[PDB]
Amino acid sequence: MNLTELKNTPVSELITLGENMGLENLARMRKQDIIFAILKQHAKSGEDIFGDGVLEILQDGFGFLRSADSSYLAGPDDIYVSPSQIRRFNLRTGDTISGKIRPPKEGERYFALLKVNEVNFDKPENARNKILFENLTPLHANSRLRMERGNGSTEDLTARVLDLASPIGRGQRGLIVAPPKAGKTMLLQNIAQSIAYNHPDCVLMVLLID
Amino acid sequence: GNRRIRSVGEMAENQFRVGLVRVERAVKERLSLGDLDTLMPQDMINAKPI
């Protein structure tokens, strides 16, 4: 019982499962409401429910577990994180939390967190003792992140020109200066594809605002 | 011999005990459905009734 597993399932199978569980008509219902009702019905039987997400600590002291498929948008299926657990495990904004959750009781609107199982895709004993990012010693780019494909494709010309003009390494802080209608989209697509092909071990994140 | 004097001391002890039992009710209601080593003894006693 995982949240992302039910989010990846299609609408038809979720409607069929909800109709088999014997609930209200799910055809005229949102997929999120269908998942919520399925989780409620499955927790009424006594089974456990698990979830995950990125922590977003609010200014008051509590927080939620945003989802990546919704671009970290405020959703009804966000997992509430009490400030007591935050104060007990020294949680901060950005910590990936994966643990058992429960449906909201009477008077509640979000899932509650009972026990945390994995922090930042690692054991909590390794996360409790860690060095902050503000204390790490900066350095120049040492490792070479080669962008050349090497397959002899016609699209590899862009990567070859980029390598001949400005090689990119780990920790680089560059700028792509270009007037509009120049080809920034195709260039960014080629860069992302070359990064995913040559260095699949690195965590690639593409941010597109406005 | 049948009438007493109830000064500020007892009159304050009575109200303090009333507030204390009003807090104790909620403390027991919480601890009856609480989790061991989950909360501190400072997050279960509302100082507002006292």
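How was it done? The header gives electron microscopy, 3.8 Å.
Keep in mind that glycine also has a Cβ here, set from the backbone N, Cα and C atoms.
The feature domain 'Rho RNA-BD' is assigned by Swiss-Prot to A:48-123, with sequence analysis given as support.
Long-range Cβ contacts of A:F62 (mutagenesis position) within its own chain (separation 6+, distance under 8 Å): A:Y80, A:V81, A:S82, A:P83, A:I86. One entry in Swiss-Prot concerns the mutagenesis experiment A:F62 to L or A. Its note says: Defective for RNA-binding.
According to Swiss-Prot, the mutagenesis experiment A:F64 to L or A carries the annotation: Defective for RNA-binding. DSSP assigns A:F64 (mutagenesis position) to a strand. The local packing around A:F64 (mutagenesis position), expressed as other Cβ atoms within 10 Å of its Cβ over all shown chains, amounts to 21.
Quoted from Swiss-Prot, the note attached to the mutagenesis of A:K181 to Q states: Partial loss of ATPase, helicase and termination activity. Within 10 Å of the C-beta atom of A:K181 (mutagenesis position) sit 6 other C-beta atoms, taking all shown protein chains into account.
Annotation note: A:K184 (mutagenesis position) sits in a helical segment as assigned by DSSP. In Swiss-Prot, the entry for mutagenesis A:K184 to Q states: Improves ATPase and helicase activity but reduced termination activity. The structure shown retains the original residue.
Per Swiss-Prot, mutagenesis A:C202 to G or S is noted as: Does not affect the kinetics of ATP hydrolysis and inhibition by bicyclomycin. DSSP classifies A:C202 (mutagenesis position) as coil under the three-state reduction. Sequence-distant neighbours of A:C202 (mutagenesis position): residues of the same chain at least 6 apart with a C-beta under 8 Å from its C-beta are A:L145, A:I195.
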* Asked: How big is the gap, in Å, between the Cα of A:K184 (mutagenesis position) and that of A:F64 (mutagenesis position), rounded to a whole number?
  -> 35
* Structure fact -> Whole-Å Cα distance, A:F64 (mutagenesis position) to A:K181 (mutagenesis position), is 40
* Asked: Do you know the DSSP helix, strand and coil residue counts for the domain 'Rho RNA-BD' (A:48-123)?
  -> 7 helix, 33 strand, 36 coil
* Once the chains shown are all counted, how many other Cβ atoms turn up within 10 Å of the Cβ of A:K184 (mutagenesis position)? -> 13
